[PDB]
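Read through the structure below, which is laid out as structure tokens, and then see the notes.
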Amino acid sequence: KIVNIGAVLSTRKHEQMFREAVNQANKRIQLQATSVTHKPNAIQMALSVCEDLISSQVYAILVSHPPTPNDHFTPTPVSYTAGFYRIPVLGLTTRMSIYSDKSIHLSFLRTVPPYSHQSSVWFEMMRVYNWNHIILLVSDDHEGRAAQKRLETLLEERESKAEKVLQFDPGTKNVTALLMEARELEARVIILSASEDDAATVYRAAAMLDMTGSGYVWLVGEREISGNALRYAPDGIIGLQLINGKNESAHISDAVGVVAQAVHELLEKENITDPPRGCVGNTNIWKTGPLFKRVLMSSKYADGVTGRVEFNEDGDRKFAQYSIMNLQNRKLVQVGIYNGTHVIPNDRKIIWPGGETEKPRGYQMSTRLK
Amino acid sequence: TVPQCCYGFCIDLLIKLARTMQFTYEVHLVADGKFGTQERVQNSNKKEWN
Amino acid sequence: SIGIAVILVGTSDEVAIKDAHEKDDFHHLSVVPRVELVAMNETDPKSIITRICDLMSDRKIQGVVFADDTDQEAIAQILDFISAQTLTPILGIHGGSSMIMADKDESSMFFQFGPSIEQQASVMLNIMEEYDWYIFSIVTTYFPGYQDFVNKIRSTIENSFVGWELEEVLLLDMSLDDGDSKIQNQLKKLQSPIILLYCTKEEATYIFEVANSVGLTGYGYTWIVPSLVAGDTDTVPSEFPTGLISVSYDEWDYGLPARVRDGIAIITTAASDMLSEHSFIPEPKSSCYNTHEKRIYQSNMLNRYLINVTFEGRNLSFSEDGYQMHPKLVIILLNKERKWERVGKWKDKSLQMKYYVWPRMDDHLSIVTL
Amino acid sequence: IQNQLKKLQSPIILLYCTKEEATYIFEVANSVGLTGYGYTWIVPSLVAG
């Protein structure tokens, strides 16, 4: 039959690219194309979403983050409109952790890894470097608490807790107390996970207290590398980044491919009931769309431009790739690639804070007891 | 916090232990004056020893 | 001069509540609230949003009271979306908006009368304590809130002096196809006369069918379920065994005779208290289109004033999560005939039963002593 | 059969059936799972054949 594809992005070139992608997918069974741009307001955005769902009656909708740098409240109206009728919605360039929870959104799948699983890369790096003692210093928020809980669970899985946990209020101005408390411990590994704005102040207050000398190792995320935080950053930071973060078309092609595979595996089923084209008319839950989401989440993708993409039972991509970036004398340089489960370094070397080139102990066994 | 001086069995025991282990110490008295017990207050996000 | 609208959908006593609305005693306050009775059909989210927008843009609307008659749960999510995108607080008192959503956004202003899951878990434990039932077990499936329920029951059983005993807590999953063997091998370890079940209506019917195939629901086993398994007290799925005990909200003693009146009174007294204390009254141009420039005024102090109100000798202080925290719960049970007969009433943290001994429905012999 | 075999609590079981009945009850017990580690069953000389 004639089953169109749903996708809502804001770019003419990306719209033409998505049209070509869905045409190539239909070439590989009649699949049409339906695309709607983004509005500055979100109430009119949801109104237009329901209007387009009426005029098209799609099975699933695709959505990506606009060039706006917030990427927080942009997919929430689309996700709410999708969950109103229990139909699945897939995100492309949204990595927030609030969407990982199935409580708010009953049907939502992402294509980028969340910051929670990013903490597992830190666990693997500490394991391969034999760093049992760490100082987890994160902010106080939803994503921060989720990442802290994930890291605590992954550490307790091996019967080992964290040396100390320190939390600060986001958007503060003085964190000297937390740093003074941390500087009186036996560990020498400080992990950081917060926004780009807090990282500058953290690095400034750290350098102001001589807490960036030799023997200390810093671990941050992608968000703490970019932005104006780069101006205040000691040499030797081991950060991470995404391979196809700002490239929308790369993810859009894979999304079109996997949704074409999904609809091809779907149309051969029984009791198929198309969603009602009466956005204004219907007031019930469509018989299809929950089961379609369930079979899409378990639909193992064949191949993609970004490698084999899989999905766990949380609406998040699994077995992603990260670029292990580093800072060497105010110059960013790559050290390796995280290939799913193995960290392979390149021929280059690492420049630790202070200038020495050696694996730090990360544990100072000072002897002054109370 | 008035500086006093202590002496007794455990004092010389800790002296000998620090001598054979070769480290330094900085003693301080108890804060509340109790060995230790569970302090169960309604205090939904609170549970610790006193 | 605050504008308050009252929207009703489906079948209801429209003229009766419209006449009763003109019975509020607001002579001791300078509020002059604009009241507009609007009735329509709960067709779709888009029409609801359009009506809300039109009524708000009509004449200086500063508050919205909502009541429904359908069974849709997504309408509460739509109300949360609206209250998040515009800082005008709303109140869902009855109908489809009675579904409690615990994971709300930060900038949302939404309050309902639904009881918290923790309150239901405390009521079902006070019932067991008053019935002298110190042995129980826990069974539940994958659901957004089962972990919270388990954590709350563990926190309330660990901090109590009465000797209890938790044995054979399970985390069975019925989503696996042909998983009847696993369910039968898991349910075979139950040995407690009191069972706590937390699942969905379909999952509840399935697990009840399984337990009846096993046979541990006829004579002495008494199971307790929260207020989400009932759904509708008028219909019976016919799969629920006899002697089932659940908790619900007191809707039979007051459907909507004075709920809208109490909501309007709370809104008016909160607005008056805010105007008296803060020396300011929020009354901007409540417009839907082109509202991005109206983000200069925040409603945090209003929320701070909305969670502290006492009128007519009744406690209406809400919680930060968004439930009432002082409801009037009732205790019902399923007897021989398929029906839910009210027995006990729980209000103001006090219990009020109706029978001195629990009816058991040989080997049940009374004993006379001296 | 599944409701009856669920009451066994002894590490030693004595079985007396026919070859087909023995295979059926063994399949049932393996579906339950009380034949792997510690359960030791004894059968007379008619089950072998």
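For chain C, we keep the numbers from Swiss-Prot: what you see runs 34-394, 403-411, in order.
For all residues, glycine too, the Cβ spot is worked out from N, Cα and C.
Look at Swiss-Prot and you will find C:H127, C:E284 tagged as Zn(2+) binding site. Spatially close to C:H127 (Zn(2+) binding site) yet at least six residues away along the chain are C:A100, C:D101, C:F146, C:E284, C:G288, C:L289, C:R292, judged by Cβ distances under 8 angstroms.
All chains included, 6 other C-beta atoms sit within 10 angstroms of the C-beta of C:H60 (mutagenesis position). Under the three-state DSSP scheme, C:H60 (mutagenesis position) falls in the coil class. Among the mutagenesis experiments that Swiss-Prot reports, C:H60 to A is described with the note: Normal zinc binding.
According to Swiss-Prot, the mutagenesis experiment C:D283 to A carries the annotation: Slightly reduced zinc binding. Long-range C-beta contacts of C:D283 (mutagenesis position), restricted to its own chain and to partners at least six residues apart, with a cutoff below 8 Å, comprise C:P360, C:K361, C:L362, C:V363, C:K378.
Per Swiss-Prot, mutagenesis C:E284 to A is noted as: Reduced zinc binding.
The annotation that Swiss-Prot gives for the mutagenesis experiment C:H311 to A reads: Normal zinc binding. On its own chain, C:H311 (mutagenesis position) has C:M334, C:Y338 as residues at least 6 apart in sequence with a Cβ closer than 8 Å to its own Cβ. According to DSSP, C:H311 (mutagenesis position) sits in a coil region rather than a helix or strand.
Quoting Swiss-Prot on the mutagenesis of C:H359 to A: Normal zinc binding. Within the same chain, residues at least 6 positions away in sequence whose Cβ sits under 8 Å from that of C:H359 (mutagenesis position) are C:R347, C:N348, C:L349, C:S350, C:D381. In the three-state DSSP reading, C:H359 (mutagenesis position) counts as coil.
Using a 10 Å Cβ-Cβ cutoff, C:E284 (mutagenesis position) registers 14 neighbours.
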